[PDB]
Amino acid sequence: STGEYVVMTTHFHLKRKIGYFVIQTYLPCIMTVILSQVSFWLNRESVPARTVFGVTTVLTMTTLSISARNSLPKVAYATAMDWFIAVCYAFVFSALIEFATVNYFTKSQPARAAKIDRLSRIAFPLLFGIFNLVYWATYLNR
Amino acid sequence: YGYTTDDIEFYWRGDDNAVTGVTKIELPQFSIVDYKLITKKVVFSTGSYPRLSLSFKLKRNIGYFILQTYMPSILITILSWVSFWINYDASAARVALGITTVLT
Amino acid sequence: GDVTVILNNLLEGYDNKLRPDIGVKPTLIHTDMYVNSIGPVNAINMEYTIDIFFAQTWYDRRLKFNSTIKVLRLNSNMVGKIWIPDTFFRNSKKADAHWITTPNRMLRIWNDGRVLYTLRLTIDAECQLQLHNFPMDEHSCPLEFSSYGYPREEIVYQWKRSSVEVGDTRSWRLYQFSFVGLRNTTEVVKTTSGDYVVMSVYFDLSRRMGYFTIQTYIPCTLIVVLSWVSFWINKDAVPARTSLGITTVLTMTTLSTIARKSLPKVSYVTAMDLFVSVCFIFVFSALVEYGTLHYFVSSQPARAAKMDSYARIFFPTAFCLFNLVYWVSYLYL
Ligand SMILES: *[C@@H]1O[C@H](CO)[C@@H](O[C@@H]2O[C@H](CO)[C@@H](O[C@@H]3O[C@H](CO[C@H]4O[C@H](CO[C@H]5O[C@H](CO)[C@@H](O)[C@H](O)[C@@H]5O[C@H]5O[C@H](CO)[C@@H](O)[C@H](O)[C@@H]5O)[C@@H](O)[C@H](O[C@H]5O[C@H](CO)[C@@H](O)[C@H](O)[C@@H]5O)[C@@H]4O)[C@@H](O)[C@H](O[C@H]4O[C@H](CO)[C@@H](O)[C@H](O)[C@@H]4O[C@H]4O[C@H](CO)[C@@H](O)[C@H](O)[C@@H]4O[C@H]4O[C@H](CO)[C@@H](O)[C@H](O)[C@@H]4O)[C@@H]3O)[C@H](O)[C@H]2NC(C)=O)[C@H](O)[C@H]1NC(C)=O
Ligand SMILES: CCCCCCCCCCCCCCCCCCCC(=O)O[C@H](COC(=O)CCCCCCCCCCCCCC)COP(=O)(O)OCCN
Ligand SMILES: *[C@@H]1O[C@H](CO)[C@@H](O[C@@H]2O[C@H](CO)[C@@H](O)[C@H](O)[C@H]2NC(C)=O)[C@H](O)[C@H]1NC(C)=O
């Protein structure tokens, strides 16, 4: 509004180091997902063990999401780490839901329960591996 | 500071309208009950100095505390009481309940 | 050359303690702004940071020269030698000008005495946010300024047609909110000293949902469905269901504590703590429901057998209903 001014600009290009976020979010998330999928190799007679597995893994994922969101500014969109934590939460919740379904079919159709349990002993780890590959590939290429 | 009571004299102008804008003060946690205006003299080793005092009386609100830390205590104690309806044969459930409530 | 002579003749017999037209008429000051960035609106302190380019222009018949040059363009070396109005911002907690590398000021004295004085400011203005409808709340909170010692009879401010002009609105630090508009206003206030002309600029901020949507809402609804998962586990396994209930309650209270720790201590009930309270009630009701189920198994088994399947339908329906009601109501309010 006052005149035309000469402006000199200087951009310093940066690049964040992912080591600390790996160590403090991605390792605990992956370890929690593994600890959750461990609940499939336990026998169907031990109900309290699998219930503890499921509940404690869901709580761990919740507190991990909370501690992971504290580091960032209070931003109003979803980051990549947010998508990773959401997918890990979905995996642990699906493990708990599968255990609940198995227990619901136990003592009534134990063949179907054993079938879906032996299938979930292979379906979850491969799906998690595929998701990890896709996520890391599409986010490290940029 | 520098001038004793034989060099300066403090007084409120109006003695009740000297301080204004108190009723408009909104505090997120307290509430101004009232305020007093006092005029006196202090005595130090160097002389007697004039003094005024504007003394507010803040009263603390209770709603936030009820909703934040009294209700959870009562609900945790009730969650402890539920263990009385459970039969004495289940030793892993009543222990669970009680221990968890203690921790909480 | 000759500009030195002009500057010396303007400051010969000049008293910078007397406003122009000290005993004739009030001094009309035209004020403009340029909002660089509206900083973070932190609700805990009820304040918000803003960075502006405050421009004040008035007429001074004493800085009136007659030469070929039309305008004198000067830095901050001659600001402390002429009269400068004492404009202060009445709702600023802490504000300060810029001094690197040289005081950020500008002084342009035209031929007929018209003076333009521009400076750079960073004001931490104050506005008491009514934290109801949180986080679905909208605020419109001001930036007020006026003269300090000169009442309405001496200094009168007046906006220009194109006074306030925001910048790009994209590189601002408005994270949780969103700029929607502004408006200027002029009024007259009464003080123990006199009547003052108080100008105001109201900025309209709308809280965009997001951070809270993913920080508290989703976690709490996911805890609610976690508590519902217990309704399908067989009723004979007591420890599993008791652990479910009690750990779910613990996580619920932790999340409520965090959510309330987000915003400051307010003694009223917001719309977020209401949500976490309803979720808490849901979890507690699922646990006492299982408790009564286990107690009635010893008394009458068919009662509990029907109660389980009754709850399996009654809980998710009541939660869908609650959600619908809540959301619709607040979005219309
Ligand atoms: C309790 O005690 C407190 C501590 O003692 C006290 O605080 C002090 O208050 C005084 C007065 O209010 C302050 O002194 C004034 O400061 C003004 C600006 O202050 C800002 O900058 C200082 C740092 O000052 C350096 O930087 C400026 C800008 O570059 C220079 O102009 C200064 O000279 C000085 O430069 C030296 O130091 C630099 C390193 O920093 C060196 O690089 C440099 O080479 C120099 O060596 C900050 O500290 C201030 O921060 C504080 O204040 C802010 C206020 O909002 C607070 O928010 C914050 O928290 C801090 O508390 C602030 O950022 C100066 O402009 C001012 O000097 C001008 O005014 C006086 C009086 O009118 C003139 O006599 C003087 O000559 C200056 O005028 C000339 O320059 C102006 C430029 O605008 C011209 O317009 C003017 O016309 C005039 O030019 C003419 O003369 C020139 C020669 O003088 C000549 O060159 C020209 O050509 C022309 O002829 C004054 O110094 C002091 O800084 C405060 N100190 C602190 C620590 O806060 C407090 O008030 C006390 N409380 C009570 C109730 O009493
Ligand atoms: C590339 C991967 C990326 C995917 C992203 C997320 C994926 C989550 C993790 C994987 C989900 C399931 C893994 C594969 C399925 C298991 C294979 C055997 C299970 C099976 O037979 O299907 C039924 C479902 O069981 C179950 O497995 C029940 C659980 C499955 C879903 C439960 C829903 C959980 C919701 C998660 C989100 C919540 C929070 C998210 C923020 C079992 O019983 P059936 O009788 O139907 O079988 C019919 C045959 N007899
Ligand atoms: C800023 O203030 C100016 C001056 O008060 C406003 O300009 C007036 O706008 C109204 C309607 O737009 C017109 O009827 C008047 O004639 C204008 N006055 C002058 C002197 O131009 C302007 O609207 C204000 N900006 C806002 C409210 O955003």
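Each residue's number is its place along the chain shown, starting with 1.
Method reported for this entry: electron microscopy, 2.7 Å.
Cβ atoms are placed via backbone N, Cα and C, with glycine included.
Annotation source Swiss-Prot lists 3alpha-hydroxy-5alpha-pregnan-11,20-dione binding site at A:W41, citing experimental evidence. The Cβ of A:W41 (mutagenesis position) lies under 8 Å from the Cβ of A:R121, each of which sits 6+ residues away along the same chain.
A:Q37 to L (Swiss-Prot position 269) appears in Swiss-Prot as a published mutagenesis result, with the remark: Reduced potentiation and activation by the agonist alphaxalone. Annotation for A:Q37 (mutagenesis position): same-chain Cβ neighbours under 8 Å, separated by at least 6 residues, are A:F91, A:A95, A:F124, A:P125, A:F128.
Reduced to three states, the DSSP call for A:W41 (mutagenesis position) is coil. Looking at Swiss-Prot, the entry for mutagenesis of A:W41 to L (Swiss-Prot position 273) says: Completely abolishes potentiation and activation by the agonist alphaxalone.
Long-range neighbours of A:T101 (mutagenesis position) (same chain, six or more residues apart, CB within less than 8 Å of its CB): A:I116. Among the mutagenesis experiments that Swiss-Prot reports, A:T101 to A (Swiss-Prot position 333) is described with the note: Reduced potentiation and activation by the agonist alphaxalone.
Filtering A:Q37, A:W41, A:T101 by Cβ distance to ligand 2 (under 6 A) retains the following mutagenesis positions: A:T101.
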